[PDB]
Amino acid sequence: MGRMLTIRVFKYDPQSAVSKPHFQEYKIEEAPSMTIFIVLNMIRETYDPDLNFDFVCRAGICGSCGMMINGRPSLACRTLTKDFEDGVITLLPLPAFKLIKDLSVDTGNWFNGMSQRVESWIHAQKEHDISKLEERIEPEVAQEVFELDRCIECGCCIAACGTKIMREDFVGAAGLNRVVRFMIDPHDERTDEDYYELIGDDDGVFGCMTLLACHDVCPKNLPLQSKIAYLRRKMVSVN
Amino acid sequence: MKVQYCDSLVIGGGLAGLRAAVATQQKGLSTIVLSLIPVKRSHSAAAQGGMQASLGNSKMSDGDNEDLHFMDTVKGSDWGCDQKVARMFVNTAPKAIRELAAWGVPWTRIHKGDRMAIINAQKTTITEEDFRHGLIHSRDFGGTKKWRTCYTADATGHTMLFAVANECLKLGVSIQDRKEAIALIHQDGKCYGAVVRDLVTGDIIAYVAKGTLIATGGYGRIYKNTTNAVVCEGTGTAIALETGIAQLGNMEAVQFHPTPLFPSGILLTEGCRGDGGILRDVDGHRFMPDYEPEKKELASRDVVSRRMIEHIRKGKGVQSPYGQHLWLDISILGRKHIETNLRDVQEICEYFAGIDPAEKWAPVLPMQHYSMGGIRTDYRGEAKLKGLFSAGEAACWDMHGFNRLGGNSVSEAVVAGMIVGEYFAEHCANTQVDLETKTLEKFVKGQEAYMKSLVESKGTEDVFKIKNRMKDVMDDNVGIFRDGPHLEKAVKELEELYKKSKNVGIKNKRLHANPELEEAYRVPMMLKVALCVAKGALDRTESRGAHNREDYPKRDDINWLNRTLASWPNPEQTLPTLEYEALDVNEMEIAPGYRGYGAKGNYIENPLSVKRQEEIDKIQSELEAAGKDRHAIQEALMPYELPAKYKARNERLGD
Amino acid sequence: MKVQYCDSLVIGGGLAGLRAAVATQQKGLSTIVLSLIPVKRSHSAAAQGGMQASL
Amino acid sequence: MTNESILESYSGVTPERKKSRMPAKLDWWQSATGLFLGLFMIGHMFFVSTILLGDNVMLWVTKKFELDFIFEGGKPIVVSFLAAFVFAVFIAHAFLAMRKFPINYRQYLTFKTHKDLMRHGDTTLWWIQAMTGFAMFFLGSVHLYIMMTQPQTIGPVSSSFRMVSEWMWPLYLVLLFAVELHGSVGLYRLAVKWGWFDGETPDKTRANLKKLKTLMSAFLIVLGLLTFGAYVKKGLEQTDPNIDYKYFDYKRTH
Amino acid sequence: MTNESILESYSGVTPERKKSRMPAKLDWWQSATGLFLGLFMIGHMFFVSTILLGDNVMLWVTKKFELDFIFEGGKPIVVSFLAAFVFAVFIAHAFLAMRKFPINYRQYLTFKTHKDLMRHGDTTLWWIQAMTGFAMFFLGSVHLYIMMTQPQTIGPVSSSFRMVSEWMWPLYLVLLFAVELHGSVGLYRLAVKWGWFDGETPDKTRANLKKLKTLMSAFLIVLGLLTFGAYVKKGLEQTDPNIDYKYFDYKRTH
Ligand SMILES: *Cc1cc2c(cc1C)nc1c(=O)[nH]c(=O)nc-1n2C[C@H](O)[C@H](O)[C@H](O)COP(=O)(O)OP(=O)(O)OC[C@H]1O[C@@H](n2cnc3c(N)ncnc32)[C@H](O)[C@@H]1O
Ligand SMILES: *Cc1cc2c(cc1C)nc1c(=O)[nH]c(=O)nc-1n2C[C@H](O)[C@H](O)[C@H](O)COP(=O)(O)OP(=O)(O)OC[C@H]1O[C@@H](n2cnc3c(N)ncnc32)[C@H](O)[C@@H]1O
Ligand code: HEM
Ligand code: HEM
Ligand code: HEM
Ligand code: HEM
Ligand SMILES: CCCCCCCCCCCCO[C@@H]1O[C@H](CO)[C@@H](O[C@H]2O[C@H](CO)[C@@H](O)[C@H](O)[C@H]2O)[C@H](O)[C@H]1O
Ligand SMILES: CCCCCCCCCCCCO[C@@H]1O[C@H](CO)[C@@H](O[C@H]2O[C@H](CO)[C@@H](O)[C@H](O)[C@H]2O)[C@H](O)[C@H]1O
Ligand SMILES: O=C(O)/C=C/C(=O)O
Ligand code: SF4
Ligand code: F3S
Ligand code: FES
Ligand code: NA
């Protein structure tokens, strides 16, 4: 045995004129250490090759497989069927992103847009000579930057955010985190006023309503709550 | 017809492709990067070991330089690498690290003071002087004497990839994802771009450019068990192969990792063994000491994988519904140690294996990990098909030969991105292309017709059943241990599998966002790649680096000091055409000898090697006697080329 | 260098240019119409006399 | 309209080509007005609960707020100004916070659906904040105007009169839960929004703030119900048709 | 949450792949609730102005609304239900119309600037609609709750009491202009929005509707001020400290 799991999946093809949004159910027999990654590929290869979804690393490191699993945006490759005492799992694509088909959405291009919007790169007047010793950096500082640099752009905090769902221009938790990630990096010469020109408006940090769903769903456990508050205190003090 | 033009077309959004795109875009060339997926999700993001570069900052890195890194690389390759390329690489790796540090990559830094470290020879304390404080750190990885593997805590590939991707965004590079190159456009022996299928809309588009670079990664997914992402299927390799002109190098040279989690293949870093991890069998018996009384579990990665399989064949493996495996025990390292230095591996075992490594053992089995083989290029990165370049794991620039050093592959991706990037940029700016619409239309209409044929096929074969059988064949016959009889069987079944792939039928008829149609054209490509790997292994009657032939256990420097070149000139042939490029010993800085790991005298010496060796000792003696530096000596032994922008020496702490 | 390709390039967005673009686009040829101004503002818009045709 | 406002409206930036600092100011004032009302209400629940200590007790406090140590029997007009002030902050806060409500069918449908799928505590509590806020537009105004215009009718007897005879208890009952849930959740989110107390272990601070929030609410609700019952009980004992309870407390010391 | 609402939220369309009909329903109800309140207020101004005809006059009408021809002295509780009903429509209308307010700094700045540059009558009148609407959140609620909970205090004497002694005149004065301007402009825009009377000469119909709107407002404002003064005057004559004016009118026929 292995108990029968009931998998309910959101299906809809916006590019097809005859497609209508609906749920399709599949009956899958659970196996030891079974993840949604295994479940979806089983369905694809043996029950329904039509179903669209996105997996890459299947290790929780790339952020490709975010989706709503029983109401919570999570990484499907890191979600175990065992943790659902009931046997019924409902899968929806991540909201707040453009739907491609079924469980597949475009997170990548929204993130590239956000990265451009907050100028997600080192801003410096001079290029350090790459044939010479690197500029020294305190180890603690390098560790702090790394902590925020761990974001895998999975979109879970974007889809988890009620604010973003209602107001699409909101930069999102990932965008605010990205700003802080450069703010605390000694290599970046931007000042608080420069950052204000990027996110010092109602589609930016002031648009955050502190729902904190972003913090509670981040699969990498970034310190979103304290870091966003930190940014809010700094931006409200500009001028 | 839909046509897109750019000066520089890059196929692949990993470290190699993105870095090359930086190189072309910075000099004003319009460049497009095509990728199956958002670029920051490329396999490069999974690297946790680190990047090899001779900085020589830390105590355990003291005295390290280009020559030491070079020697580790050549001997590691079991002399199958192009030494001139290896030189280009080692001299540029330090600058790659420093450029990345300048771009914000948060490399872990050295702090002054004593440190609790594991050396496994004298696990004493390590002290870092004050003048080393704040510089880029390094750890023990890849089995090198000098610790030169740089890292950003436990997500090196991740931070590196993000920095390069962000630089591309800064520069205005056109990043176009969910776009797959399914064919290369070529005429008169020159590459003018690629035919691309839009994964979302199904549109077939021609991307023309003055130069095209393939940085599509490895082909690990032709194997059932692999550490590779599901997108590492070698289609980039296949499209180059299908031009009938570009050649693939050492496709049979595949490297395995000894401790991936079984059966998922999720990697459990080498740090487990390096820190004191213990491999156990079905009875809980620590077996490595029985095979390697001296080195034990700290033996060469190459050796560990071999012993593990040997132990399993002796009947000491653990039976499982997914196959046999062994155990990795790190609980013995202590709970406190795992939750501070191996907190990542702990999460992996818990998240996917549903176990706490501090209490229970992890199931492991060697699996495919890195692809040394790839598109064959010259030192500039250009393939036999003019205007077509390759870089990264997808290429056979060949700095790896038959065994790549742990930590050298993410290093090569960025380094090649830099070097091949410059040459690629020069080619795109200096060459003039003649774009005939007749040719563009032929290739585009040719692929539209192909997609249509797949959708209308009344075949009865199941694409997944075929793909899965291919993966089983590869794992069972082209793994760690190989022999003629089984390889002949593999080549025959793969050829049969290829022919049946043409009779595949799919259920979903739509041309857009169709994963079934995707498999329909990808599988035949993977099969051709698999044939190059299998046939290459069958014909190479010797044991070199990662290629081990049980029926030919010795390295043959007499008849096999060469590189396998695979091609598919006739679209009708069902087997690859294999030729060989001989390695000129006279152009080697280090003559063939003992590789360091494994049995001694396990190689058929070549007379020419002896001659060269003497010639080297002579040149070194004379020059070294005249008070000549290592640089002048290197030049006299084997001069190599480097773009002007990177011909500068690397400053080090202690000059 | 910036390059844009289409099968049929039409320079001018007046009655003649736009009608020709209809002719090429309807048969599957990718066509681009270039104009100094939004096409509906072309001089053709000023005709008040009428169009001659033997109905 | 001014030249500067025209330039900002048409260009999207100030004359110095910078983004307006108004969004920052508005965000600050929204939180400031919120903080004021939240703290005001805590003190309000204590002073109004003095009825539990005895008529003479609250009567004594009521006179202090009317400046007894400065005026004869204390001028109730002092309470009028205090009421007008709080009313003003009440209005300003509603004006600023109203900006955060879902504002169209799409926003309402998608957020409500999201809330139900997520079952996320802090997200659900925000919905409560919004709901209770909207309700107080109607519930709070009634009470504020009365306190501002009939301050001489505040006391152990007079307040009990309005509570029962003038049927103000149904409004007070609903408003009690509305303002207490809104205020406690509001003070909690304010702390995590600006992170004044994050320190070195942010997650621990938030965990404690959440617990504190729940207790504060519990204590105040119960205390509110107790105080509520006291006013009702007394109001239900005022049966003499020849007694002017409304201005009774006032008819003691002018 | 239901399967259908989830599908609509995530797909942007109903299960039949059509756009939701909710926006149409909400638009209808917003206008319907608006029409009701607008007409209700016109009748309200007439019945409340009967004080100008004499105490006995309005007293007679007040008793009719309490079902005199069905109950003894008429049960004021009838007015309570009527008040609760209007209160409900009042709340529903505010809920729906609130969707139209400028909702952020950008919207407020750009619209206000636009209004000042344009000097367009109908655009400016909408701003007035919004302003008066927001104000009534606070002004209207106070009056509605009182009428619903103290119906036995309505009359020529009792109403004058609340107007002056309970200081309700300042609220009534502001509310008078607020609700009249809001209502008249609202009825006008309603007519041009749905075009019920467009006919063959739309521009002429609109020109007349605009004139009508202005007159209706003028007449009602003046009549409102006259009625206002009447209540105040009488309330200022209630000086006997031994008379219970609040429930005087009630103490006549139970
Ligand atoms: C698998 C792996 C590898 C690895 C490692 C850990 C794991 C789990 N740890 C390493 C380490 O610690 N140190 C090291 O030196 N190497 C390590 N490796 C191997 C290393 O990461 C790789 O060799 C390196 O990252 C390869 O980079 P490269 O830039 O070459 O390739 P990529 O990142 O895989 O990206 C390939 C891109 O190509 C696109 N693609 C593929 N096919 C197509 C087609 N047909 N059309 C369009 N685009 C295509 C992919 O989408 C991707 O972006
Ligand atoms: C001027 C005029 C003409 C006219 C008329 C009344 C007036 C005031 N009344 C007419 C009438 O009653 N009956 C009639 O038969 N003809 C009448 N005419 C003349 C008639 O309207 C014109 O001959 C006719 O409309 C011309 O049409 P056509 O399609 O040829 O040209 P167009 O409408 O002027 O548009 C030209 C377009 O070209 C673009 N353009 C121009 N130069 C460039 C460059 N260098 N690059 C890119 N685009 C360019 C313009 O922007 C425009 O769209
Ligand atoms: C005495 C009564 C009130 C008290 C004690 C009070 C208190 C608070 C507090 C403490 C906050 C936090 C503000 C912030 O996060 O910056 C808040 C938020 C809020 N309040 Fe009130 N409030 C009152 C009345 C109202 C009213 C009448 C409205 C009507 C519009 C309202 C609507 C809101 C909303 C929607 C929020 C959330 C704002 C956001 O998410 O940014 N409040 N209030
Ligand atoms: C400065 C202005 C205020 C004053 C002077 C004031 C005064 C009082 C007084 C004297 C009472 C007792 C009953 C009565 O006399 O009618 C009371 C009860 C009450 N007040 Fe206020 N108040 C003020 C503001 C507020 C605000 C802003 C709110 C919330 C919107 C509020 C909510 C309540 C509630 C719910 C009760 C019921 C207490 C219970 O039953 O536990 N008050 N207030
Ligand atoms: C007895 C009082 C009220 C009366 C007589 C009344 C009447 C009206 C009328 C006739 C309309 C036209 C509706 C339409 O165009 O569909 C209107 C519009 C409006 N009302 Fe009220 N209203 C009252 C109270 C309120 C309140 C308390 C608010 C508070 C949010 C409000 C806000 C609005 C707004 C903003 C509009 C414009 C809606 C739009 O532009 O679509 N109203 N009202
Ligand atoms: C069914 C509910 C309503 C009833 C029974 C009612 C009853 C009355 C009565 C009896 C008065 C006289 C003074 C007093 O007794 O306090 C009055 C005055 C007034 N009412 Fe209402 N009313 C109702 C709804 C409304 C609404 C919805 C508004 C507008 C938001 C409104 C606005 C006014 C104004 C401005 C006055 C002042 C009249 C003047 O001075 O000209 N009433 N109402
Ligand atoms: C809770 C306080 C709300 C804060 C005020 C601002 C947000 C709400 C108003 C703006 C959005 C308009 O809100 C719209 O209202 C109507 C109610 O008539 C809702 O209608 C829906 O919910 C109501 C209430 O559960 C049901 O009786 C109704 O059958 C259902 O269709 C719409 O789904 C909603 O989108
Ligand atoms: C008139 C009723 C308004 C309807 C309610 C909905 C719209 C208004 C609230 C949402 C938008 C926020 O509104 C914001 O309020 C502040 C007032 O503190 C305004 O502030 C501006 O106007 C106020 C009032 O004239 C000035 O005292 C102030 O100096 C000036 O900077 C912002 O320009 C406006 O954008
Ligand atoms: O063990 C790892 O982390 C990586 C190994 C490799 O790249 O060989
Ligand atoms: S912040 Fe967390 S949830 Fe949001 S994109 Fe990054 S890793 Fe994902
Ligand atoms: S959930 Fe959204 S509202 Fe702010 S706290 Fe996180 S970004
Ligand atoms: S597949 Fe990469 S995180 Fe899930
Ligand atoms: Na390779």
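Going by what the header records, the deposited coordinates were determined by X-ray crystallography, 1.8 Å.
Backbone N, Cα and C atoms are what each Cβ position is placed from, and that goes for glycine too.
So that you can see what the record holds, here are the features copied from Swiss-Prot:
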MUTAGEN   D:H44 to A  Loss of fumarate reductase activity
BINDING   D:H44, D:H143  heme b bD binding site
MUTAGEN   D:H93 to A  Loss of fumarate reductase activity
BINDING   D:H93, D:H182  heme b bP binding site
MUTAGEN   D:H114 to A  Slight reduction in fumarate reductase activity
MUTAGEN   D:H120 to A  Reduction in fumarate reductase activity
MUTAGEN   D:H143 to A, M or K  Loss of fumarate reductase activity
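Here the features listed in Swiss-Prot are placed on the structure.
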| residue | record | DSSP class |
| --- | --- | --- |
| D:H44 | mutagenesis position | helix |
| D:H93 | mutagenesis position | helix |
| D:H114 | mutagenesis position | helix |
| D:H120 | mutagenesis position | coil |
| D:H143 | mutagenesis position | helix |
| D:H182 | heme b bP binding site | helix |
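Cα of D:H44 (mutagenesis position) to Cα of D:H114 (mutagenesis position): a distance of 36 Å.
Here the C-alpha separation of D:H182 (heme b bP binding site) and D:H120 (mutagenesis position) works out to 17 Å. Ranking the mutagenesis positions D:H44, D:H93, D:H120, D:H143 by other CB atoms within 10 A of the CB puts D:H44 at the bottom.
Only D:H182 of the recorded positions listed as D:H44, D:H114, D:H120, D:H143, D:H182 bring a Cβ under 6 Å of any atom of ligand 3; the order follows the sequence. Neighbour list (D:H114 (mutagenesis position), Cβ cut-off 8 Å, at least 6 residues apart, same chain): D:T123. D:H182 (heme b bP binding site) counts 23 other C-beta atoms within 10 Å of its own C-beta, drawing on all protein chains shown. With respect to their backbone Cα atoms, D:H120 (mutagenesis position) and D:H93 (mutagenesis position) stand 26 Å from each other. The separation of D:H93 (mutagenesis position) from D:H143 (mutagenesis position), Cα to Cα, is 17 Å.
Applying an under-8 Å Cβ distance to chain A, the recorded positions D:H44, D:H93, D:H120, D:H143, D:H182 reduce to D:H120.
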